[PDB]
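> Here it is, the structure, as structure tokens.
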Amino acid sequence: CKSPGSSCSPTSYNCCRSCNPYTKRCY
């Protein structure tokens, strides 16, 4: 995954804790 806080794409949700759609950053 991507680490929390990290610059990610909203729709792919490619974080361990989902990508915040508004900020492009993992919860």
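We're sticking with Swiss-Prot numbering for chain A, so the shown stretch reads 46-72, in order.
Looks like solution NMR, at least that's what the header says.
Every residue, even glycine, has its Cβ placed from backbone N, Cα and C.
Not my notes, these are from Swiss-Prot:
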- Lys47 to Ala: Strong decrease in activity (MUTAGEN)
- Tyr58 to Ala: Strong decrease in activity (MUTAGEN)
- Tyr58 to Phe: Decrease in affinity (MUTAGEN)
- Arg62 to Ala: Decrease in potency, but not in affinity (MUTAGEN)
- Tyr67 to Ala: Decrease in potency, but not in affinity (MUTAGEN)
- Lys69 to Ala: Decrease in potency, but not in affinity (MUTAGEN)
- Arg70 to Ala: No change in activity (MUTAGEN)
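Burial and contacts for the listed features, if you can.
Mapped onto three states, the DSSP output places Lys47 (mutagenesis position) in strand. Within 10 Å of the Cβ of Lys47 (mutagenesis position) there are 17 other Cβ atoms, across all protein chains.
Cβ neighbour count for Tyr58 (mutagenesis position): 16 (other Cβ atoms within 10 Å of its Cβ, all protein chains included).
Under DSSP, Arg62 (mutagenesis position) is assigned to coil, being neither helix nor strand in the three-state scheme.
Under 8 Å, Cβ to Cβ, and six or more positions away along its own chain, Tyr67 (mutagenesis position) finds no residue.
Around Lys69 (mutagenesis position), the C-beta neighbours below 8 angstroms that are at least 6 residues distant in the chain are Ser52, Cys53, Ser54, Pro55.
Here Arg70 (mutagenesis position) comes close to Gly50, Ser51, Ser52, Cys53, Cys64: these same-chain residues lie at least six apart in sequence, with C-beta atoms under 8 angstroms from its C-beta. Under the DSSP three-state reduction, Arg70 (mutagenesis position) is assigned to strand.
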> Tell me the Cα distance separating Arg62 (mutagenesis position) from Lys47 (mutagenesis position), rounded to the nearest angstrom.
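That comes out at 8 Å between the alpha carbons.
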